[PDB]
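*Asks:* Below are the structure tokens for one structure; questions will follow.
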Amino acid sequence: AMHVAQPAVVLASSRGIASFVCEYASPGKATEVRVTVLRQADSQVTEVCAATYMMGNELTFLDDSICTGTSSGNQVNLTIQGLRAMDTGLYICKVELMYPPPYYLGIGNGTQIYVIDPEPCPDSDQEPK
Ligand SMILES: *[C@@H]1O[C@H](CO[C@@H]2O[C@@H](C)[C@@H](O)[C@@H](O)[C@@H]2O)[C@@H](O[C@@H]2O[C@H](CO)[C@@H](O[C@@H]3O[C@H](CO)[C@@H](O)[C@H](O)[C@@H]3O)[C@H](O)[C@H]2NC(C)=O)[C@H](O)[C@H]1NC(C)=O
Ligand SMILES: *[C@@H]1O[C@H](CO[C@H]2O[C@@H](C)[C@@H](O)[C@@H](O)[C@@H]2O)[C@@H](O[C@@H]2O[C@H](CO)[C@@H](O[C@@H]3O[C@H](CO)[C@@H](O)[C@H](O)[C@@H]3O)[C@H](O)[C@H]2NC(C)=O)[C@H](O)[C@H]1NC(C)=O
């Protein structure tokens, strides 16, 4: 245990930019480090972004994109843009050497992404939103 570092929460900008880096630990360097980002909800949890961190290539988020992520050394950086009040929640950083056998690593418990709601008025006493 204690071989995976990830922020428990993440502060997002007003636009909705939530970016954090979940590092992982491996016995060596390989071409395939499958990463996964999940969103947890009280009713159920669903998959979101996923790609193979190839040390000589970039992650592909063609399926369920709506997100951008980077990977360097042993730290994977995930950035989210467009987080509404409902979008705010938990994001799980996953790290799995799934392609090479015989696959053995760990997943991140998850970082909560926080966002700020801008208001056209100096206070919410009237016309709150
Ligand atoms: C996570 O790491 C990024 C740095 O990653 C940069 O962008 C990634 C998508 C990868 O391609 C990396 O190879 C690249 O170095 C930290 O900052 C990020 O910097 C980039 C570069 O300035 C920002 O995106 C750029 O946007 C311009 C505008 O069109 C483009 O021209 C560039 O091609 C590039 O896409 C990116 O917005 C920025 N991330 C943020 C703040 O959203 C980032 O800070 C770090 N995360 C944290 C907070 O640790
Ligand atoms: C955040 O981390 C916790 C850590 O929980 C235990 O995880 C194991 C691997 C070990 O490190 C131990 O020291 C930790 O306390 C994750 O919670 C654990 O999750 C696993 C599955 O992901 C659970 O295993 C289950 O085991 C039962 C057998 O009793 C099987 O029937 C199930 O199929 C399953 O394999 C384990 O019970 C959980 N333990 C705890 C303490 O909760 C947690 O999943 C992770 N967050 C993420 C990535 O979602």
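Numbers here mean position along the shown chain, with the first residue as 1.
Any Cβ shown, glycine's included, is placed from N, Cα and C.
Sequence annotations record features per position, and here Swiss-Prot assigns domain 'Ig-like V-type' to 3-104. Here the residue is the original one, while Swiss-Prot reports the published mutagenesis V9 to D (Swiss-Prot position 45) with the comment Strongly reduced interaction with CD80, CD86 and ICOSLG. Recorded in Swiss-Prot as a mutagenesis result, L11 to D (Swiss-Prot position 47) carries the remark: Strongly reduced interaction with CD80, CD86 and ICOSLG. One entry in Swiss-Prot concerns the mutagenesis experiment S13 to A (Swiss-Prot position 49). Its note says: Strongly reduced interaction with CD80, CD86 and ICOSLG.
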*Asks:* Would you mind sorting out which mutagenesis positions among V9, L11, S13 put a C-beta under 6 angstroms from ligand 2?
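*Replies:* Near the molecule: none at all.
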*Asks:* Applying a 10 Å Cβ distance cut-off over all chains shown, what neighbour count does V9 (mutagenesis position) have?
*Replies:* 12
*Asks:* Could you tell me how many residues in the domain 'Ig-like V-type' (3-104) are helical, how many are strand and how many are coil under DSSP?
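*Replies:* Secondary-structure composition of the domain 'Ig-like V-type' (3-104): 0 helix, 45 strand, 57 coil.
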